[PDB]
Every structure is written in C-alpha cells, then in structure tokens.
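Enquirer: For reference, the structure I am asking about is given below.
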Amino acid sequence: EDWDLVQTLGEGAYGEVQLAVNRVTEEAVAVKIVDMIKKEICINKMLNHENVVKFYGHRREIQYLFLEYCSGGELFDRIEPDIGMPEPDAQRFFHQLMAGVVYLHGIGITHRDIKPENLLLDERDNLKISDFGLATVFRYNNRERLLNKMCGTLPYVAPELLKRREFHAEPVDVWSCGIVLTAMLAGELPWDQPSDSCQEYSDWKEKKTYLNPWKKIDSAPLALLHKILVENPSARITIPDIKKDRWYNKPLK
Ligand SMILES: NC[C@@H]1CN(c2ncnc3[nH]c4cnccc4c23)CCO1
C-alpha cells in the first residue's frame, strides 16, 4: 500500500515517470505524473497483452498512473548509432512489436507514435509498447473511423498523414514499424520526414538502395522494407501479409 519513490525514470511533456517500490513486497512499478490524460487512462484500462505495458490503476490527487516497470530500458538504447544491432535480435524485437500492434489494432486502438523511445524492454528483453497519450480509437462497434489529426514524430510518420486530409489508422502504425525496423538494422533514420521536398525520401522512391541506410541492410529484410515503406497506404503491406514475409519467417542466430 505504501510506495517509495526511488528515482526518476524519464521525463515527458506534462510530467515525469518515477520508479516506485512497494515497502512490503518490494514490487517495482512506474508512476506517470501529470499535473492537469483522460483518454490515456481510458485506453490503458482496455490493454492486456504481453507486449503492451500493463496498467495497474490510477489515483487522482495531479494525476497518477500506475504502470508496468520495464527494467531493460528502451529499445532506443540497444541500437548502436550507424550500426544497428544483430539481425536476429532485430527480428525477435520486430516479431514482438507486430504481436503488440496486432493486439491493439484488434481492439480498435491505434498508438500513433511508435518509435524506439516508446518501445521498452523488461528484464528478459521482452518488448513492451508504452505511452498511450497520443493513442486513439479507430474502430468501434465494428465501424472504422478515419483519422484526420496530425500527430506522431516526423521521421516516423507515414506520408499520407502529411498529404491527405483523412487517412486510415492501421497503415500509419505499419509504416512507423518499418521505420523502427530500419533503425534497428542500420542504426540510423532514413529521412527527416517522408515528403517530396525531402531528398532522402525521394532517393528511396527512386529505389537508390545503394545509398545509406539501405546498403547496410541485407536483401531479405530490405525486401520486407520495400513492402512496408510504400507511399500509397492502400498498396502498403498489411500485418497479416508481413507475417507471411520471407525474412519475417527466416530462422536466425
Ligand atoms: N522513454 C522511456 C523513459 C523511461 N520510461 C520507463 N522506464 C521504465 N519503465 C517504464 N514503464 C513505463 C510505462 N509507461 C511509460 C513509461 C514507462 C517506463 C518512462 C519514459 O521515459
């Protein structure tokens, strides 16, 4: 019942996250502090999956969210700049990311800001999707609603979000998962944003894969990236088809 605030884990816009330890059980949890979030709590209440940060509850005093503590830090910190990480680790992380994203989409939730900073690791390096502050419902009563608000993080957002007034939620999270995979395999982000004024993005659309970061990436995972980082959201590979991808299914290590 009584928790000691041991240390700060991370900072956010509207607050900070602190590690809290139970005085009796010594259980660790993370506490997200927000000095007024209503939708974040609501969405968190729906979530129950092994690749999504668990929600234990909240107390209003300033709002306090009680969330799963992930001692392994963030995926961001397993990526060596300009190098990435070993391909078998990247594949395992990507499998776990798809599992989390499939779950969310299955309950009609889109995260909207998938990036390595938001993908946390537990003590066994299991990936956990965190931070549902930008998340929203895109399906309800089996009826899809198109999105129109721009949010997320420029290097990770899909090009339709910049160009179209309305867009489907799922292909946007698929795209950001592809940017995450690129980062894991090349240790660099391919562009500032996916717009026609961005030279690196133009190069990609013209298939200059002899340039970085694409030249650091083996042809198998690169063929999967060619299917994810497709400009037309309607032509973009879906998750069920990602699960059928050759590299996705390649035994590694
Ligand atoms: N960018 C990550 C860092 C450290 N971080 C975390 N660190 C450890 N465990 C956590 N569990 C969480 C549940 N929800 C949100 C965040 C965490 C969290 C907080 C954010 O800044």
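The numbering of chain A matches Swiss-Prot: 7-42, 52-76, 79-270, in order.
The backbone N, Cα and C atoms fix where each Cβ goes, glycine too.
Just lifted these from Swiss-Prot, have a look:
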BINDING   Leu15, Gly16, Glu17, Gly18, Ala19, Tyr20, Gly21, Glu22, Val23, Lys38  ATP binding site
MUTAGEN   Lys38 to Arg  Abolishes kinase activity
MUTAGEN   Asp130 to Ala  Abolishes kinase activity
ACT_SITE  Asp130  active site, proton acceptor
MUTAGEN   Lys132 to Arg  Strong reduction of chromatin-associated CHK1 ubiquitination
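Can you tell me where each of these features sits in the structure?
Expert: Other C-beta atoms found within 10 angstroms of the C-beta of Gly21 (ATP binding site) number 19, with every protein chain shown included.
Other Cβ atoms within 10 Å of the Cβ of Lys38 (mutagenesis position) number 25 in total over all chains.
Under the DSSP three-state reduction, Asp130 (mutagenesis position) is assigned to coil, being neither helix nor strand.
Under 8 Å, Cβ to Cβ, and six or more positions away along its own chain, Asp130 (mutagenesis position) finds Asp148, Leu151, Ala152, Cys168, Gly169, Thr170, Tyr173, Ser193.
In sequence order, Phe93, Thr170, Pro172, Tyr173, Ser193, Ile196, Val197 constitute the residues six or more apart from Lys132 (mutagenesis position) in its chain with CB-CB distances below 8 Å.
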Enquirer: Between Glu76 and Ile79 there are 2 residues with no coordinates. Please give the Cα separation in whole Å.
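Expert: Computed span over the unmodelled residues is 5 Å.
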Enquirer: Those recorded positions, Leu15, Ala19, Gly21, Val23, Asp130, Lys132: which ones have a Cβ sitting under 6 Å from ligand 1?
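Expert: Within range of ligand 1: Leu15, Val23.
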Enquirer: For the binding-site residues listed here (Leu15, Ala19, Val23), which one has the lowest count of neighbouring CB atoms within 10 Å of its own CB?
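Expert: If we count Cβ atoms within 10 Å for the binding-site residues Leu15, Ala19, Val23, the smallest count is at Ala19.
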Enquirer: Quick one: Cα separation, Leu15 (ATP binding site) versus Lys38 (mutagenesis position), in Å?
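Expert: Cα to Cα, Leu15 (ATP binding site) and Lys38 (mutagenesis position) are separated by 10 Å.
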